[PDB]
Amino acid sequence: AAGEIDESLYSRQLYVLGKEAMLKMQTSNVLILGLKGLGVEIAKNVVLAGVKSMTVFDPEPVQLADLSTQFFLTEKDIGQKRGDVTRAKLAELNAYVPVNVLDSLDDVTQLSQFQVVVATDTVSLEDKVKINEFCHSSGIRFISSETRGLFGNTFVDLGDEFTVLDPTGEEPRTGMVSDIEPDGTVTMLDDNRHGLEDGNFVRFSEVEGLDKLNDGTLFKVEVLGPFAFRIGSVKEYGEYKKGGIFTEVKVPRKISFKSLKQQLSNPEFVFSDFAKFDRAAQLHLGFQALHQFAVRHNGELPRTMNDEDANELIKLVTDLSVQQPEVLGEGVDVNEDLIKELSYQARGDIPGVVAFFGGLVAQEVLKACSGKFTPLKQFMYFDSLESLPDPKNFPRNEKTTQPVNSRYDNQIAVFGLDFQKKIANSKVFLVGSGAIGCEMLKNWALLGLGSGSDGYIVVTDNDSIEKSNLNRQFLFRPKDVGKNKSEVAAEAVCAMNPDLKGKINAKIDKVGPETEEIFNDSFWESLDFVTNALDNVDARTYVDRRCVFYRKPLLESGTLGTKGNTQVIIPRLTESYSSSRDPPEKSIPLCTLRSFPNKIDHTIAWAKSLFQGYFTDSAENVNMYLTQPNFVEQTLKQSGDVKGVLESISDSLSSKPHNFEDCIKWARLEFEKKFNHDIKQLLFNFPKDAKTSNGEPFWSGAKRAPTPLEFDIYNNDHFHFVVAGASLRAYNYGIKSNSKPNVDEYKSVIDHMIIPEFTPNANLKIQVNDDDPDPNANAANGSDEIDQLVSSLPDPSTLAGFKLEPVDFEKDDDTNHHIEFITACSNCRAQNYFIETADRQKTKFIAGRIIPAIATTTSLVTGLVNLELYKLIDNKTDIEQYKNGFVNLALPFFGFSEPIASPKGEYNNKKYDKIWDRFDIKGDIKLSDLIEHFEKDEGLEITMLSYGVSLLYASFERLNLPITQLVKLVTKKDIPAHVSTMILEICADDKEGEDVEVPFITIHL
Ligand SMILES: Nc1ncnc2c1ncn2[C@@H]1O[C@H](COP(=O)(O)OP(=O)(O)OP(=O)(O)O)[C@@H](O)[C@H]1O
Ligand SMILES: [Cl-]
Ligand SMILES: [K+]
Ligand SMILES: [Mg+2]
Ligand SMILES: [Mg+2]
Ligand SMILES: [Mg+2]
């Protein structure tokens, strides 16, 4: 099993961590001490990630209050040992990870069986120090974490010696160079930014004239603006001539950690929130004081909301400040109000805080196992005090926060009973049931959100469960693959908290325009707020627009590998998701794709397009030509690529295969065309020694002169191009004939083919720049030469019943030849242009647009969302109380900012909210009266009334049609069915005679 990773399970996580880090993880034995909510959350993430084994220690009996955040305990478990009852449920998370229970820790030498030891808040500070001393002195990595109500911390001690092998997890930077001067000044090609920072290291390739500079030697970077950097003298290597590519290399970094005992008096802090810098040292003394309080008082924490205990904690912190003078520093007084809240909340057990630290700490465990990413060094403290409701609405005292003998006692401890009841009675829509959705439903189950008679949860997701989902969608099991995500998730969390039984309406509908009959006005209007758990801009933007329309708050969030974000959208207050979006990533120039690739990303895009044309569009165009009597006529109206469409039909029918041998021949001939003849044609038009107008080499920089390929069936890429191409063609034409192709079989067919020789077309123009005109446009064909191709098409009557079967691209079925073809095809073109070839996993990442994902980040971001949710429940209108988050666990880095206020505008002298305000019109008004009323009371000379894309009115004949009739007219005579409201968008002029931006209209039918 050594060295093997199950890519079909770990696919998305492999794109975060890499194979080497996971191989180190699969050798590491982890021990977690304490299996309340914090411990089980950490264990859940580490077991999903795949370590060698997980061992849990917790002999304490389950009590009902433990269920606040321990999602694997049930009321039937009370009195049993937490470790014992949790082991079997953790074991079900990942069959590759054995989960054991450690019965006793009296003998500390047992720790020597483990590589990483995690001490949660069940471990006293006295025991944490003893355990850390044993781990530190033995070479065992040590991590501890504690949560106390809305506060928490983590401590990391990986020993005297630890090597970071990759500090960031980012793709290495690369770039093309146009000069390296004798002093090492490197000039970037054209406008290309290097993207490097001082102190980075690079190696070089293709630098002609400097020979051994390309041998993998590393050079330390001194940046000289964003388009040049310096590497020190290169005189010893020669004299630059031309060419070159730099590649950033991450070098190992040896670091050293101090023990817990040393760090108690002289801590090294990583801050979680730059608005709260000064709180870290205060909380550092406070968390210690809580332990001292417990040793005084028979192991008990301060009493909930108890002011006597709080005053005692403050004195403990004061005394400790004198013993630990370097913590606060000189002249800094104890923040007594802060310590008071810590005392008041010490017993609290809050799902969002547990999820935040569970995700952070589990990732630190994986860093400890692997050397991947930069460990936290060494203390981080956190609070989410902004989550507290306004005491005017929900007073906090010993009466309101007292236990009621329920699983929620330690959330009540913080928020009070009435606030928890308001959570129970909340009405929420969750859009999506994947990674964030599953974690979200778990958090809500622990909150009891929707368990109240007036509350409920709706969750919708049209997708089914797939194997790779299981790595981070922890409510799903191997047996659940193929079932509907939302339905399985709802059932799973109601087992975790039967209080939610019957309160989760699991739907399998896709959210978007086509389901507004389902998600109608009554549906949205009833909601308290909406939570997104989506993975695409279209769905996120659509939900955002509904939330704006219905003025519902929206909780947005996302992850990308180790990075994540949260966004709070509040009606009449903040920007929305849509207005905050970033302009799209610039696309690859078409000439670069078509003729001058220089990165594997370019050859993969090209190969994916060829795949689409060969095996999807070609088949569809045939079927349409055979089925629609007007196809040819339509194809000149619709056009786009008339020449290409008609040629594909003619090719598809004239060269139809009769057996599998015919498909092999076809694929071998396409190999010759794409990787030999077309390349000789390019070189005919642009000889290797050709010059531009200004006498410089045409083939320089981003233009890499290719060499045609001579087919070699022992080259893996040539072989698999033909295998995959033939199999997909055989699929197209319903031919049948092996998962293992036989090289000798294929070789016998190909060996006996006659391969047409290349003859150049000497009258072609190939586009060099995208600014230049397009030689291969419909305008570049001619209205006369298409007739030949049309009349040469066989009439459908000669092909009765003939049908081609189009391929639907599926990146995640490794037996279907899709990624095989794209990888081989890409790599053959990479061979043409001397680009390094890529394996199937990288090709699948790019061609499939897979998003790197891991449960640690998913759980952490979800925790942060639920800390903002508390603020919706209190109807907070102070924008300064909300927190938009950005996280990068690689670093680790945490940043928070208050949301951005909605832009405000003026159609002069009237102030409006450019996002949330609109004109509400009662009734199906006649067009003329609507135009009038804008002049009457809004003083607007309306100039463009549009419904969706079309313009119902434009000043560039005359209508007295009620809007509902007007829309029918211009939308090909369709009848609105369930529509009670209609959104219209206006362009207008103001009383001063000037065009103004104006809010949209709602027609209430
Ligand atoms: N318009 C929509 N309506 C409802 N659910 C949606 C919509 N668009 C996307 N989703 C859901 O959002 C969820 C996003 O979760 P996530 O991306 O973790 O899972 P996934 O897409 O199956 O995994 P992967 O991206 O790794 O294949 C998906 O389950 C997806 O079905
Ligand atoms: Cl390359
Ligand atoms: K020519
Ligand atoms: Mg400098
Ligand atoms: Mg999916
Ligand atoms: Mg997805």
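Per Swiss-Prot, chain A residues shown: 10-746, 750-968, 976-1024, in order.
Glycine is treated like the rest: Cβ placed from N, Cα and C.
Taken from Swiss-Prot, the feature ATP binding site covers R21, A444, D470, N478, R481, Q482, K494, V520, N545, and the record attributes it to experimental evidence. Look at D470 (ATP binding site): DSSP puts it in coil.
According to Swiss-Prot, the feature Mg(2+) 1 binding site maps to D472, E475. Taking the Cβ of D472 (Mg(2+) 1 binding site) as centre and 10 Å as the limit, one finds 15 other Cβ atoms among all the protein chains shown.
Around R481 (mutagenesis position), the same-chain residues six or more apart in sequence whose CB sits under 8 Å from its CB are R21, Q22, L57, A444, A865, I866, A867, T870, listed in sequence order. Here the residue is the original one, but Swiss-Prot notes a mutagenesis experiment at this spot, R481 to A: Impairs ATPase activity; when associated with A-21.
Here the residue is the original one, while Swiss-Prot reports the published mutagenesis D544 to A with the comment Impairs ATPase activity. When secondary structure is read from DSSP and collapsed to three states, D544 (mutagenesis position) falls in the coil class. In this view, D544 (mutagenesis position) is surrounded by 17 other Cβ atoms within 10 Å of its Cβ, with every protein chain counted.
The Mg(2+) 2 binding site annotation in Swiss-Prot covers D544.
Sequence-distant contacts of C600 (mutagenesis position), defined by Cβ-Cβ distance under 8 angstroms and a gap of at least six in the same chain, are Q779, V780, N781, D782, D784. According to Swiss-Prot, the experimentally introduced change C600 to A is described as follows: Impairs ATPase activity.
The feature active site, glycyl thioester intermediate is assigned by Swiss-Prot to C600.
Around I912 (mutagenesis position), the C-beta neighbours below 8 angstroms that are at least 6 residues distant in the chain are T583, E584, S589. Swiss-Prot gives this note for the published mutagenesis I912 to P: Strongly reduces formation of the thioester intermediate with ubiquitin; when associated with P-914.
For the published mutagenesis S914 to P, Swiss-Prot gives the following note: Strongly reduces formation of the thioester intermediate with ubiquitin; when associated with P-912. Sequence-distant contacts of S914 (mutagenesis position), defined by Cβ-Cβ distance under 8 angstroms and a gap of at least six in the same chain, are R581, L582, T583, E584, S585, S588, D925, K926, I927, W928.
Over all protein chains present, the Cβ of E1016 (mutagenesis position) has 13 other Cβ atoms lying within 10 Å. Here Swiss-Prot describes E1016 to K as a published mutagenesis experiment; the accompanying note says: Strongly reduces formation of the thioester intermediate with ubiquitin; when associated with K-1014.
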Please identify, among the recorded positions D472, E475, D544, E1016, the one with the smallest Cα-Cα distance to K494 (ATP binding site).
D472
So the entry has no coordinates for 7 residues flanked by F968 and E976. How far apart are their C-alpha atoms in Å?
10
Between the binding-site residues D470, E475, whose Cβ has more other Cβ atoms within 10 Å than any of the rest?
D470
For ligand 5, which among the recorded positions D472, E475, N545, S914 have a CB under 6 Å from it?
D472, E475
I need the nearest neighbour of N545 (ATP binding site) among the recorded positions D472, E475, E1016, using C-alpha distances.
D472
If I take the Cα of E1016 (mutagenesis position) as reference, which of the recorded positions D470, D472, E475, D544 has the closest Cα?
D544
Looking only at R21, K494, which of these binding-site residues has the biggest number of Cβ atoms within 10 Å around its Cβ?
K494
Whole-number Å distance between the CA of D544 (mutagenesis position) and the CA of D472 (Mg(2+) 1 binding site)?
12
If the ATP binders are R21, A444, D470, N478, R481, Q482, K494, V520, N545 per the record, what's the largest distance between their Cα atoms, in Å?
25
How many neighbouring Cβ atoms, not counting its own, are there within 10 Å of the Cβ of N545 (ATP binding site)?
11
